[PDB]
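To start, the structure under review is shown below, and the notes come after it.
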There are 2 protein chains.
Amino acid sequence: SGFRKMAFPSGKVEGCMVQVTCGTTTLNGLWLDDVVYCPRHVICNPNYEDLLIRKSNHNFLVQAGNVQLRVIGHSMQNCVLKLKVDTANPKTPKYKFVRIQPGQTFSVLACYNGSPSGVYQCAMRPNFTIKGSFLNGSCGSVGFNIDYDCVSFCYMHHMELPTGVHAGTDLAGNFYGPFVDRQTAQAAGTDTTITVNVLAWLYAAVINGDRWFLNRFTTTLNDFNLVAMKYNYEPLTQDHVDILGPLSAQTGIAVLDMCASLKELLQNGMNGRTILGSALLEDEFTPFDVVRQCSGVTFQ
Amino acid sequence: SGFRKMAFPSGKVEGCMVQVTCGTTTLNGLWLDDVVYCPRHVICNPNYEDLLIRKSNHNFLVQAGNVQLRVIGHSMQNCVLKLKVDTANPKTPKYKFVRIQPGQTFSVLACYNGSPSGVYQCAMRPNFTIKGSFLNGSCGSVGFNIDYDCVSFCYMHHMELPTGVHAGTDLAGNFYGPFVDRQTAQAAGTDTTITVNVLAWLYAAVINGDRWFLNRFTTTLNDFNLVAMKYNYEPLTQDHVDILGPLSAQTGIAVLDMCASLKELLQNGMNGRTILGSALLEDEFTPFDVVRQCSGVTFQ
Ligand SMILES: *[C@](O)(C(=O)NCc1ccccc1)[C@H](C[C@@H]1CCNC1=O)NC(=O)[C@@H]1[C@@H]2[C@H](CN1C(=O)[C@@H](NC(=O)NC(C)(C)C)C(C)(C)C)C2(C)C
Ligand SMILES: *[C@](O)(C(=O)NCc1ccccc1)[C@H](C[C@@H]1CCNC1=O)NC(=O)[C@@H]1[C@@H]2[C@H](CN1C(=O)[C@@H](NC(=O)NC(C)(C)C)C(C)(C)C)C2(C)C
C-alpha cells in the first residue's frame, strides 16, 4: 500500500541527454537516433529564421558526455532546433513524440550541462503551464511517459513565467499554451483545478484505507458541476466519469457518489484532516496514474 | 525556480534489478558484480538458518530480463540473501552500501518481477519507517542516493506495517528500526516531525519567492525546542543549525529567526495559505536536498 508521486524510471531517457553549446549559450539536447533536439533559442524579440540561415554546422557544440558530436546539418521545426549529427545514439530506445492534453501527467528529467539532475512528476495544468523545478541551465530537459517499453516524449522546457511556473513545447516544437520563446510580456492565464484527477486521487485514497471524506449522499453530474464552477474546478464530463469507472469499480463507490464527497470537501474543507498525507485536494494524479500505482504496472 | 519532490535519476539502478524466484516466492534482487542481494524471506516465525542450510543453489531462479542466471553459491548476511552467480553485471556502477540516519532522504525504485515500475523520494522517518508505495511483488526494491557517480544503496524493502508504512534494511541486511522479518505483532512506534527538514523546506520556500510565513521575531534554540516538543517535533540541535547555515546564508535569514517563524506556524497554522504548494509543513527535504534542487547539482 501507500501512495507517492512517482516518476517513471528515468533510465531510457538519461541515455539521450547531451549538452548543446552555441556561442554563449549552453543548454540540454535530446539525442535520438542521429538527430539532436534542443530549444531553438540556443542560437540567441529575435527572428530565429534570420538567426539560423545564419549559423553554420560547426557553430554547434554537442557534448555527449566526454564525446564531441559533429553536426552535419540543421533545421528548425517550430521552436526546436534539430541538429543532425554523424552518430546515431547507441542507447536510442523505442520512443514516440506525442502531445499531451491538459490534465495529464508525465515525468521530467531535469538536466544541466547534459547531465541528469533528478526526476519528478508534473501535470500539464489547464492554463498549459507546468509547475516544475527548473533553474538556469535546465532548458532542453524533456517530459515523458513510458508505455511498456516506449518513451513518449511530450515536453521540452524553454522558459519560466514571472509567477514561477514553466512553459515549453512538445518535441515537434510547438508551445503548449499561448507562450512564445521571446522575452516579452506573457501571462500564464488563470489556472483551474483538474477535477477528474482529484477524484482519481480520492479513489487512490479509498484503495489505501483512507476513508474520512465519504458520505451517503449522491449528486447528479449537473449540480456537482455547479459547485465545481465556484471552486474553480474543471467541469466534469461524462467522459471523465467513464474513465473513473475502473476505480469506481474497484472500490464499489459510484463516480457520482465520489463527486458528492468532493463537493462536500470543497464546501467544508478538510477540517484538520489529511487525505493521502495532504491537506490539499491533490490533482496531479490521472486515473491511469492511480491504477498503475495501485496495481504496480512495470516496464522492461 | 520551483520546487518538487525530486528523485535521483534511476538509471544506474535499473541496470541492477533482477527477479529472484525460489519455490512459490518471487521478489526482486539487486545484482551488483557477481552477487545478487535479495530479502531472505524469499526462502519462506521461521528459522532462516534451518531454512537455508536447507536449499541448494539450483533452487534459486534468477531472471535478468530474458537471461537466466545460475547461482554458484549463497550465504545469509542478517536478513538479506546473497546469491553468488556466475556472471558479473556488465552494468554494475560505482556504488556504496551505506546506512542512513533518520531524517535523511533517498530514492526508491519500486520494482516488480525485476522490472522498474517507478521512482519517488522517501525519508527515513524518526520511528525508522518509510512512507512508501509498495505492493505485493515489490520486495527487494532498493532505496538509494547518487553522489557524483556513486550510488549509495541504503534500503531494501521487506514488509509493510499494519498502519500502511513500510520497513526494511540496509543492504548489509540489518533492519532499520526494531522490526523483524517474521509475521508477528510489530508496531511502528510514534512518529515525530523532522524539524531540521521543515526549516530547510522553509528556506527552499524563501529561495523561491514564498514569503508569507516570516516575521521580525527571533527565538533561542532552547525555547523553540519547548514548542517543538508540544507539536511533536524533533528537538533541534545546534548541529542541525550548523547544517542550515548555507541556506541561512543564502537568504540572510538567521536559522534562529526561521525557527521563530516555524514556531509561529505551529502555534497558528497556515491559515488557508500554502508554502511551496503544500498546506502542510513538509519534512522530507533535507537541507542537502534544498541545496541540490535550489542550485542544480547533477551526476554523470
Ligand atoms: C533556458 O534557456 C536555460 O536553462 N538556459 C541556460 C542558458 C545558458 C547560457 C545562455 C542562455 C541560457 C532558460 C531556463 C529558464 C531560466 C531559469 N529557469 C528557466 O525556466 N530559459 C530562459 O532563460 C528563457 C529564454 C529567454 C528568457 N527565458 C526565461 O525563462 C525568462 N522568462 C521570461 O522572460 N518569460 C517571460 C517572457 C517574462 C514570460 C527569464 C525567467 C530568464 C526572465 C527565452 C528565449 C524566453
Ligand atoms: C514482499 O515479500 C513481496 O513483495 N513479495 C511478493 C511475494 C511473492 C510470492 C510469495 C511471497 C511474496 C512483501 C511486500 C509487502 C506486501 C505488500 N506490500 C509489502 O510491503 N512482504 C511481505 O509480504 C512481508 C513478508 C512476510 C509478511 N509481510 C508483510 O509485509 C505483512 N506485514 C506484516 O505481516 N507485518 C507485521 C508483522 C504485521 C508487522 C503483510 C502486509 C503481507 C501482512 C514477511 C516475511 C514479514
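The residue numbers of chain A are those assigned by Swiss-Prot, with the residues present covering 3264-3307, 3314-3569 sequentially.
This entry, so its header tells us, was determined using X-ray crystallography, 2.5 Å.
A Cβ is built for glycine as well, from the same backbone N, Cα and C atoms used for every other residue.
Cβ neighbour count for A:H3304 (active site, for 3CL-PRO activity) (all protein chains, 10 Å cutoff from its Cβ): 19. The feature active site, for 3CL-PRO activity is assigned by Swiss-Prot to A:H3304, with sequence analysis given as support.
The active site, nucleophile annotation in Swiss-Prot covers A:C3408. DSSP classifies A:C3408 (active site, nucleophile) as coil under the three-state reduction. In the shown protein chains, 26 other C-beta atoms lie within 10 A of the C-beta of A:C3408 (active site, nucleophile).
According to Swiss-Prot, the naturally occurring change A:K3353 to R is described as follows: In strain: Beta/B.1.351. On its own chain, A:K3353 (variant position) has A:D3297, A:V3298, A:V3299, A:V3340, A:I3341, A:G3342, A:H3343, A:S3344 as residues at least 6 apart in sequence with a Cβ closer than 8 Å to its own Cβ.
Looking at Swiss-Prot, you'll find the natural variant A:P3395 to H noted as follows: In strain: Omicron/BA.1, Omicron/BA.2, Omicron/BA.2.12.1, Omicron/BA.2.75, Omicron/BA.4, Omicron/BA.5, Omicron/BQ.1.1, Omicron/XBB.1.5, Omicron/EG.5.1. Its own atom aside, the Cβ of A:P3395 (variant position) has 19 Cβ atoms within 10 angstroms in the protein chains shown.
A:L3468 (variant position) falls within a helix when secondary structure is assigned with DSSP. Counting every protein chain shown, 28 other Cβ atoms lie within 10 Å of the Cβ of A:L3468 (variant position). Variant annotation in Swiss-Prot: A:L3468 to V, described as In strain: Zeta/P.2; the structure shown retains the original residue.
Checked against ligand 1, the recorded positions A:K3353, A:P3395, A:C3408, A:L3468 give A:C3408 as the ones with a Cβ under 6 Å from it, listed in sequence order.
Across the structure, A:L3468 (variant position) and A:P3395 (variant position) place their CA atoms 16 angstrom apart. Spanning 6 unmodelled residues, the straight-line distance from the Cα of A:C3307 to the Cα of A:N3314 measures 10 Å. DSSP assigns A:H3304 (active site, for 3CL-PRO activity) to a helix in the three-state reduction. When the alpha carbons of A:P3395 (variant position) and A:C3408 (active site, nucleophile) are compared, the span between them is 22 angstrom. The two recorded residues A:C3408 (active site, nucleophile) and A:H3304 (active site, for 3CL-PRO activity) have their Cα atoms spaced 10 Å from each other.
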